[PDB]
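**Q** Have a look at this one before I ask anything.
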Amino acid sequence: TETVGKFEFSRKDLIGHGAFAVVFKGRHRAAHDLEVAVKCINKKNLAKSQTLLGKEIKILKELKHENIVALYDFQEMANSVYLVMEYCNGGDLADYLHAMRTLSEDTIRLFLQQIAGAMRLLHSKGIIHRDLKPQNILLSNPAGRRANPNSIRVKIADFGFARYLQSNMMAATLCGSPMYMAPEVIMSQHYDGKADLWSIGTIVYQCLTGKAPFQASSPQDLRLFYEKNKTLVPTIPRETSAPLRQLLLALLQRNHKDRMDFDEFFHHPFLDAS
Ligand SMILES: CC(=O)NCC(=O)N1[C@@H]2CC[C@H]1c1ccc(Nc3ncc(C(F)(F)F)c(NC4CCC4)n3)cc12
């Protein structure tokens, strides 16, 4: 048992591992039924892990929303950093999609309404996430794992690559997962918040079809494909509802200037459909 302020965890209770973070399930020391996810340095990449966890704190301390994984507390010291986060009892969308293969349009709508809500807050604060992928979309059912799936709440996680972007500036750091990167990101161009909208379009397309809209053998191959193809049209299955078709087509615009803007996303007919 290690303690971080009012919370405790055992390194036995590993729930996830990446190059730059290790995450343990923990609990409040007084309210043992309050589950938490404790994110810790990966000492294999000490300096970068410490930097990214510190940036995550800096960003998440400004973001309170149902659909953003909550930061309950944190502890930054000279040689280590902890984040005590909301525990999402449903795990990640990558694993959920692996088991479900594809999601109904109604489930995609429920999830995307929640992602849109979180993105409204990021956009209003001037923050871009830059690492949206299914592994960073977490699921939580307030009625418990075995409850009605209509009750699944979605939370954006992993803000270590996030930044403020001034409205007259562009970003240029290579961030994210290549299969979810906007073309402008993987082509090492300048980009803005619309790069996240491409990532969201890729996630929605994967939910709908079970595959990438633009398949490639490697990140290098995907970059070459984007470089060579100045128009990108995803194949929309003919059973797709018109609002979801139009949402996908507008998000998966190769050129960020042509891509759906945030106001269009937040008010998209797909999101207000019954
Ligand atoms: C010991 C135990 O109870 N294990 C549960 C477990 O391993 N599960 C449960 C269901 C699938 C997998 C899993 C992964 C992640 C979560 N929850 C969660 N909540 C918050 C965070 C976060 F706050 F840290 F983001 C988080 N991050 C992990 C690292 C891989 C995704 N995971 C829950 C689970």
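Chain A uses Swiss-Prot numbers throughout; the residues present, in order, are 8-281.
According to its header, the structure was obtained by X-ray crystallography, 1.8 Å.
Each Cβ is built from the backbone N, Cα and C atoms, and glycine gets one as well.
Pasting the relevant annotations from Swiss-Prot:
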| type | residues | note |
| --- | --- | --- |
| ACT_SITE | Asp138 | active site, proton acceptor |
| BINDING | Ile22, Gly23, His24, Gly25, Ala26, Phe27, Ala28, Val29, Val30, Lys46 | ATP binding site |
| MUTAGEN | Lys46 to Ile | Abolished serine/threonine-protein kinase activity |
**Q** Below 8 Å Cβ to Cβ and six or more residues apart, same chain only. Which residues does that give for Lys46 (mutagenesis position)?
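**A** Once residues fewer than 6 apart are set aside, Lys46 (mutagenesis position) is near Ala28, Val29, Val30, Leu60, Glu63, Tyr89, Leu90, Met92.
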**Q** Are there residues of the same chain, six or more positions away from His24 (ATP binding site), whose CB falls under 8 angstroms from its CB, and which are they?
**A** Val30, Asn49
**Q** Rounded to a whole angstrom, what is the C-alpha distance between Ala26 (ATP binding site) and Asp138 (active site, proton acceptor)?
**A** 14
**Q** What whole-number Å value do you get for the CA-CA distance of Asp138 (active site, proton acceptor) and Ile22 (ATP binding site)?
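**A** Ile22 (ATP binding site) has its Cα 19 Å from the Cα of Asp138 (active site, proton acceptor).
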**Q** In terms of DSSP three-state secondary structure, what is the assignment for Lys46 (mutagenesis position)?
**A** strand
**Q** In Å, how long is the longest CA to CA span across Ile22, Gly23, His24, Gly25, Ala26, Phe27, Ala28, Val29, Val30, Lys46, which the record gives as the ATP binders?
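**A** Result: 14 Å between the two most distant Cα atoms.
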**Q** Consider only the recorded positions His24, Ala26, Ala28, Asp138: which of them have a Cβ under 6 Å from an atom of ligand 1? Write none if no residue does.
**A** none
**Q** Within a 10 Å radius of its Cβ, which of these binding-site residues (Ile22, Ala26, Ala28, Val30) has the fewest neighbouring Cβ atoms?
**A** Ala26
